[PDB]
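Single-structure report; data block below.
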Amino acid sequence: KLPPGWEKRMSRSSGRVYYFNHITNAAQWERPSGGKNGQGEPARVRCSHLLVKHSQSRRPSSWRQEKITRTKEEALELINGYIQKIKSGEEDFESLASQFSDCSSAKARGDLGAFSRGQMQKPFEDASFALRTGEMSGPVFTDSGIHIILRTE
């Protein structure tokens, strides 16, 4: 049961029960699904993203700053902060990506356009295709850094 990647979990040293997606790293309180079968995954999707680079990114530099020195742990801290702000409603995905994404797609408010499998780095690809329209991922690690992905189509 539950859509691809989803599983009911419980927080450790805490007792909060929630739903987690092992492919997208998404987490939420709501059950992800309420019969359709043999649906597979979309052959093409459109996604926007917000990238946070770190010292170990293949290109430790971005339009936002010449030299990226933050550690991977610091980047994850930032990513989690952006997710928290989006989930509270204090900020929107587009505004944050336009201002803080280390990817040049920031100029397009994070929009990457449409793509098929075999086009993006595997972790990014797996997460994008496991997202349903309008859903946002949790932290996704690639060689570029850490991403937050939003499927728009």
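We're sticking with Swiss-Prot numbering for chain A, so the shown stretch reads 6-39, 45-163, in order.
Keep in mind that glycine also has a Cβ here, set from the backbone N, Cα and C atoms.
Listed in Swiss-Prot for this protein:
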DOMAIN    52-163  domain 'PpiC'
MUTAGEN   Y23 to A  Reduced affinity for KIF20B
MUTAGEN   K63 to A  Loss of peptidyl-prolyl cis/trans isomerase activity. No effect on the interaction with IRAK3/IRAK-M. Abolishes IL33-mediated increase of IRAK3/IRAK-M protein levels
MUTAGEN   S71 to D or E  Loss of peptidyl-prolyl cis/trans isomerase activity, nuclear localization and cellular function
MUTAGEN   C113 to A  Loss of peptidyl-prolyl cis/trans isomerase activity; decrease in DNA repair of double-strand breaks by homologous recombination slightly less efficient than that observed with wild-type protein. No effect on RBBP8/CtIP
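Feature map: Swiss-Prot annotations on the structure.
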residue : record               : Cβ neighbours (10 Å)
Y23     : mutagenesis position : 14
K63     : mutagenesis position : 23
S71     : mutagenesis position : 12
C113    : mutagenesis position : 21
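In this structure, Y23 (mutagenesis position) is part of a beta strand by DSSP.
Cα spacing between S71 (mutagenesis position) and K63 (mutagenesis position): 8 Å, rounded to the nearest whole number. Each residue contributes its Cα atom, and for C113 (mutagenesis position) and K63 (mutagenesis position) those atoms are 9 Å apart. With 5 residues unmodelled in between, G39 and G45 have Cα atoms 10 angstrom apart. Note: the CA-CA distance between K63 (mutagenesis position) and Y23 (mutagenesis position) rounds to 29 Å. Per DSSP, the secondary structure of the domain 'PpiC' (52-163) breaks down as 39 helix, 24 strand, 49 coil.
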